[PDB]
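K.L.:
Structure provided below as structure tokens; questions to follow.
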Amino acid sequence: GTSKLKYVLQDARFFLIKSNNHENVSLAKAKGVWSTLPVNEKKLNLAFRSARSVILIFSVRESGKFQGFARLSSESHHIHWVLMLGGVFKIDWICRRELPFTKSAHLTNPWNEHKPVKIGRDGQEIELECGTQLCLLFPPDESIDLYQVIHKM
């Protein structure tokens, strides 16, 4: 179902994460971690303290798709990334399935000039309504149990 997912997303904040290669997103899916440049690190740490859930929505450059989304479970703290980096965020994946950009063409992001939500620099914040609808478009990931994520909120 979608009900626990909607609960996790209620009043969340959303950020677009752009990776230049699939290897880094694979590492993040395997190890439950993400790292970003300090300008984005500072924004994510501020957001983590400010909201019930901070959701990272991942897209590999040139792939034409999102590769999934995850919830921050920690601030950054001080991984063989394919590359100055900041700390390491621990994340819990909510969906490890892909979503093609063709399916999100009706969603615009007011915080990026109402451009389609696929468009944005690494770290671009996605407004609440747009980000919620974007996450709800992903195919359900039946391997994930949101019970454990709910308890961390």
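Counting starts with 1 at the first residue shown.
Every residue gets a Cβ built from N, Cα and C, even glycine.
Looking at Swiss-Prot, you'll find the mutagenesis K18 to L (Swiss-Prot position 361) noted as follows: Does not affect ability to influence alternative splice site selection. Under the heading RNA binding site, Swiss-Prot lists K18, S19, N20, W34, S35, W81, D122. For the mutagenesis result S19 to A (Swiss-Prot position 362), the note given in Swiss-Prot is Does not affect ability to influence alternative splice site selection. Here the residue is the original one, but Swiss-Prot notes a mutagenesis experiment at this spot, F66 to D (Swiss-Prot position 409): Abolishes RNA-binding and ability to influence alternative splice site selection. Per Swiss-Prot, mutagenesis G68 to I (Swiss-Prot position 411) is noted as: Abolishes RNA-binding and ability to influence alternative splice site selection. Here Swiss-Prot notes a mutagenesis experiment, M84 to A (Swiss-Prot position 438), with the remark: Reduced binding to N6-methyladenosine (m6A)-containing RNAs.
Describe the structural surroundings of these features, if you would.
P.N.:
Following the DSSP three-state reduction, the secondary structure of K18 (mutagenesis position) is strand.
Counting Cβ atoms from all protein chains shown, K18 (mutagenesis position) has 15 others lying within 10 Å of its own Cβ.
Within its own chain, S19 (mutagenesis position) has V25, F58, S59, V60, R61 as residues 6 or more apart in sequence whose C-beta sits under 8 angstroms from its own.
A simple way to gauge crowding: the CB of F66 (mutagenesis position) has 27 other CB atoms within 10 angstroms, across all the protein chains here.
Sequence-distant contacts of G68 (mutagenesis position), defined as residues of its own chain at least six apart whose C-beta falls under 8 angstroms from its C-beta, comprise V25, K29, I57, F58, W93, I94, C95, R96, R97, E98, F138, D141.
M84 (mutagenesis position): 5 other CB atoms within 10 A of its CB, across all protein chains.
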K.L.:
What is the straight-line CA distance, in whole angstrom, from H78 to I79 across the 4 unmodelled residues?
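P.N.:
Cα to Cα, the distance spanning the unmodelled stretch is 11 Å.
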K.L.:
Could you give the Cα-Cα distance between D122 (RNA binding site) and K18 (mutagenesis position), in whole Å?
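P.N.:
Rounded to the nearest whole number, the Cα-Cα distance is 5 Å.
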K.L.:
What Cα-Cα separation, expressed in whole Å, is found between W81 (RNA binding site) and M84 (mutagenesis position)?
P.N.:
12
